[PDB]
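*Asks:* After the structure tokens below, expect a handful of questions from me.
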Amino acid sequence: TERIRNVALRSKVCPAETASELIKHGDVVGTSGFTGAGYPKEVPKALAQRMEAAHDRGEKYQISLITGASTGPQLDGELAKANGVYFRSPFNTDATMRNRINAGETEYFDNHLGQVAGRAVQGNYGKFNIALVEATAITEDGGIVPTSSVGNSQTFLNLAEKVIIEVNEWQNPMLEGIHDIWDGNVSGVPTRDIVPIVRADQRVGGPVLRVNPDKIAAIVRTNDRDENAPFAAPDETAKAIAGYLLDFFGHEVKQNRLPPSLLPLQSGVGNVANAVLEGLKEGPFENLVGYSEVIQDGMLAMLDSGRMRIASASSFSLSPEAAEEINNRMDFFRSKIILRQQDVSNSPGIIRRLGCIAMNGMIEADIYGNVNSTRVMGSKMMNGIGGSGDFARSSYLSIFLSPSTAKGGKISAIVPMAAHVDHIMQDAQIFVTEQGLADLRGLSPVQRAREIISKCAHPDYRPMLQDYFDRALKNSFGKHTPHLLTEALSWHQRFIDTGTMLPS
Amino acid sequence: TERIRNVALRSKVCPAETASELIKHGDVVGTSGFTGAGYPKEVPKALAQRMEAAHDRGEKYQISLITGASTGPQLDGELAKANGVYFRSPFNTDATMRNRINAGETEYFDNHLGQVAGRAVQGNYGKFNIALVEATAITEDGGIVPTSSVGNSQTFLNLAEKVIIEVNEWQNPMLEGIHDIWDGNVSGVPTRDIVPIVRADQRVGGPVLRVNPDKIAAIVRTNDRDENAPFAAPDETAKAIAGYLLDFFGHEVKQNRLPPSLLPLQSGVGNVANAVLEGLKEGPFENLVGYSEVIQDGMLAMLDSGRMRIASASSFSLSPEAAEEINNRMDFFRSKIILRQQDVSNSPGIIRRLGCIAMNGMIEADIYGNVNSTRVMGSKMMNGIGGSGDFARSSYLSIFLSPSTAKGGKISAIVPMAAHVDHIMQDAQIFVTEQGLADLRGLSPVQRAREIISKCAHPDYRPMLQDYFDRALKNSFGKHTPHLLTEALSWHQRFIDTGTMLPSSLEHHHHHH
Ligand SMILES: CC(C)(COP(=O)(O)OP(=O)(O)OC[C@H]1O[C@@H](n2cnc3c(N)ncnc32)[C@H](O)[C@@H]1OP(=O)(O)O)[C@@H](O)C(=O)NCCC(=O)NCCS
Ligand SMILES: CC(C)(COP(=O)(O)OP(=O)(O)OC[C@H]1O[C@@H](n2cnc3c(N)ncnc32)[C@H](O)[C@@H]1OP(=O)(O)O)[C@@H](O)C(=O)NCCC(=O)NCCS
Ligand SMILES: [Cl-]
Ligand SMILES: [Cl-]
Ligand SMILES: [Cl-]
Ligand SMILES: [Cl-]
């Protein structure tokens, strides 16, 4: 079954290596790719190999790389290995790229995912030379069917001088129809349009990305896999966290602060999110709705069981087993899933209107409930802020979930002062660890500290945290948000100096 | 001219003292009041007197006080003097109340202004016992005409068990019609309504607050002034800041990154904002539009000259001279001004849609462009975050303006690490001091630092900042956002210990070499 159904465009098919030659040193390149799904694969590999060769001849060859969010080894991996990226935005999970970033070899800035399109159009990344987008197919009228994510692809196609499409036969043809691409002005020049989404299952657009065929400079036929998520299941720490959260939801419903069907749910990926979703799958809440960034294993299961009615996202993030399941039942799941542009799934106006419940991980929080999502010891990038800000601030309820310790107990997730801040107190109402849940609604900082210390902190660290808080209350410059500046960051420095936050 | 045009409601008129008796110890009280405008005046004074008397006899008497934003001496002032507030939210500028807060005598939480209504309805502040709202008049059908601000008044009226109205003859009768109160679901139970505002001058509602007359337990006739801060005449530091900003706007327009009429403008109050507005009044930009929290002196002038076509806000913040001017020409200015509920003027959806330009003050920023708007030394509350977050994150362009030093030079506004963070790097693109302007668009933290240090920092502190940055780059745990945790907060501690952030040459400092 021919994937390029526009006959004329078949004339633009060429090899990856040749396509890669359209990318020049210094170019700004916008690509598809979100949570290891739907990123271009063959052209980046060919670009990387030509970059190394150029460097060896003492030729500079680097690009600025702007994506939906995280990609995979073929893209971030290969280009970082080749030292071919001088600037990267807005979200990465590749280890090699992480090292380039943390060594200062690649400039990085993690913009709010929902804002990337708008900033790109505003011109913050500079002029876009290339859009490199993966596709399931190209329709008879030249529409570009995206693959396992939408991301920023439509904006990149609009902005780029030249377009390269990778048509990937690995991606299931039945993806066609699952996406909803709006031609409204979401991220363009003000005044923007109202995005008329009033329900999570609402489609406002069509199944294809639009691009002027004159801009398409190359089509590359590919066959290569996405970066698929780990199968590993929720440990006891994660189940405890989930248990506290579900009890909390139970209580909110009994007090009429939440409908029996909760509100549209936003969740991340990983051990804890999986536990939460597994918990929701068997919980007392019916007719759930997902309005999130990503569809993960848990989601599919609930859509399957009917516990969740619809799931909105910009991307998939599945394990091999979950991928297998959806590919065998695509016709079923396709009626239940909507993949949107990331500037829509992460639109604060929409998130607030729908009243989403935001559930996010964190590196650490301080005793006053400031959250670090990104920078270990305040200086070493992990992944990026991603959509956590988009959702946390706009949500009906902002929830942060984490094991109370990290690194086998050598790090406390609750600290006197967060070494870097991603989400301010105002953007965090609920904290959950395997120790318990802190409800901070309506509380002053001193009152937040009492809750977080007693409910969330690990017994190994709680006395230390209480001691810091008590002495701060007695000695701080002001008493509104008590701190001891001489030791506020000392647990972090202690970890740097000794490999643990536990005193000797 | 009778201000209470509903005849039946006249039966609820009583004295301020008597009205104050409806407020019980432990009550949660929602009031009008935003940037020193439209807050209740007589009842709070009477409540304060009765509170002091109670305290002297060993009786507890405190309230939780929830407002639009800042109030005035009659409210925050009097109640704080009486030690009558156990919790306060979301924004205060009164010095006595600031001391109660900074002493731990009043619990305080500064929620995003645009979020207060929604959180109140959600029940975060608890159940509202009293709404105490100032009014210009009461219409024939019992509508409450607000005064010099709208704030959260409509939400407080909806939520409160009992309502007290202060009808203030000091407030100009012609304010009637200037407000736009929407009956849509902005801050209620999800799913919320779409707020159909697609232009800054658009009205979506009506001129009155709505309340069930059965809830009105008392009406008090008053006659007392708002808190009109004196005009802060722009000093040379402020004019320099304005000059760099206007040049920047000039350049954006020439590069087609902004229309010749800029975009809807959000600005704060004070020396610098006044300079910016004064600069705009004489600048090359025509047909300007205001979409802000407050109308200040500068605004009026531009609406007068025609440079500014319309100004949207939730509140007034005028000097006496400016108040005088608008009261003599209310008919004119009323056609040019729209006062909205703060959950609408500060709605992120609307701010982003309109593409506002946000211009805000700050306590400090660190070399990576994180901004502290609230907590000196990280622990002593100044005013509050206010709407700065609402606007900074949602804006087309987020701009922060500040003198590069504070306290007669004893403090640098650019520091290695901010002692508290209100606005993360992602929410700040442009910084302006009297030293110059930093454009951070598209830059990594290390790149932002290079710009902030060289463009914005004061010459007295720049070498110290560069030295911290250089050594951090060599030694930091990671190199993406280089820090030296051992000294990141040391300038602040130095200020605490010595009253200045400038080193003593009696000690070694790396920048001295
Ligand atoms: C913060 C975040 C990294 C936590 O991840 P998580 O899977 O929920 O929880 P984990 O405990 O498994 O964290 C995994 C890693 O973080 C590290 N980590 C977590 N807390 C840490 C801490 N306080 N100090 C140092 N490292 C820490 C762990 O060591 C682990 O690293 P490793 O794989 O090299 O061993 C993650 O949620 C994230 O990147 N968020 C950013 C964007 C986002 O929230 N968007 C929303 C939708 S996805
Ligand atoms: C941060 C803020 C206080 C700056 O004030 P400003 O009017 O622009 O300029 P100023 O230099 O006069 O600041 C006022 C006070 O802050 C203090 N200050 C400013 N920077 C400081 C610093 N780096 N360290 C210590 N104190 C500082 C000044 O000493 C001054 O002291 P005082 O009130 O006791 O006399 C003010 O903008 C604020 O409260 N922002 C939050 C609300 C907001 O931005 N809403 C949006 C639109 S109004
Ligand atoms: Cl919208
Ligand atoms: Cl709250
Ligand atoms: Cl809206
Ligand atoms: Cl940017």
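Here chain A follows Swiss-Prot, giving residues 2-505 in order.
Cβ coordinates are placed from backbone N, Cα and C, and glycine is handled just like the others.
Grabbed the feature section from Swiss-Prot, which reads as follows:
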type: ACT_SITE; residues: A:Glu294; note: active site, 5-glutamyl coenzyme A thioester intermediate
type: BINDING; residues: A:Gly269, A:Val270, A:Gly271, A:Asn272, A:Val273, A:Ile364, A:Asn384, A:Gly388, A:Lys408; note: CoA binding site
type: MUTAGEN; residues: A:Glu294 to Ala; note: Abolishes enzyme activity
type: MUTAGEN; residues: A:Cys357 to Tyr; note: Strongly impaired protein solubility
type: MUTAGEN; residues: A:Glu435 to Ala or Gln; note: Abolishes protein solubility
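Looking at the shown structure, what environment does each listed feature sit in?
*Replies:* Residues within less than 8 Å, Cβ to Cβ, of A:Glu294 (mutagenesis position) and separated from it by at least 6 positions along the same chain comprise A:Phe35, A:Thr36, A:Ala70, A:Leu114, A:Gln267, A:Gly269, A:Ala314, A:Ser315, A:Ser316, A:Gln343, A:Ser346, A:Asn347, A:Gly387, A:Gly388, A:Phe392.
Its own atom aside, the Cβ of A:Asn384 (CoA binding site) has 17 Cβ atoms within 10 angstroms in the protein chains shown.
Using a 10 Å Cβ-Cβ cutoff, A:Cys357 (mutagenesis position) registers 27 neighbours.
The Cβ of A:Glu435 (mutagenesis position) has 22 other Cβ atoms within 10 Å, all protein chains considered.
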*Asks:* Between A:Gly269, A:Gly271, which of the binding-site residues has the fewest other CB atoms within 10 angstroms in the structure shown?
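*Replies:* The binding-site residues A:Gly269, A:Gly271 were compared, and A:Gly271 has the fewest Cβ atoms within 10 Å.
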*Asks:* Let me know how many other Cβ atoms fall within 10 Å of the Cβ of A:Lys408 (CoA binding site).
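*Replies:* Other Cβ atoms found within 10 Å: 12.
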*Asks:* Show which residues of the chain containing A:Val273 (CoA binding site), separated from it by at least 6 in sequence, have their CB under 8 Å from its CB.
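*Replies:* Looking at Cβ-Cβ distances below 8 Å from A:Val273 (CoA binding site), excluding near sequence neighbours, one finds A:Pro235, A:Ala239, A:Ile242, A:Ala243, A:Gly362, A:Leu402, A:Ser403, A:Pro404.
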*Asks:* Can you tell me whether DSSP puts A:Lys408 (CoA binding site) in helix, strand or coil?
*Replies:* helix
*Asks:* Do me a favour and check the Cα-Cα span between A:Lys408 (CoA binding site) and A:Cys357 (mutagenesis position); whole Å is fine.
*Replies:* 32
*Asks:* Calculate the distance in Å between the alpha carbons (Cα) of A:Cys357 (mutagenesis position) and A:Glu435 (mutagenesis position), and round it to a whole number.
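*Replies:* The Cα atom of A:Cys357 (mutagenesis position) is 24 Å away from the Cα atom of A:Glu435 (mutagenesis position).
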*Asks:* Between A:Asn384 (CoA binding site) and A:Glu435 (mutagenesis position), what is the CA-CA distance rounded to a whole number of Å?
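*Replies:* Rounded to a whole number, the Cα-Cα distance is 23 Å.
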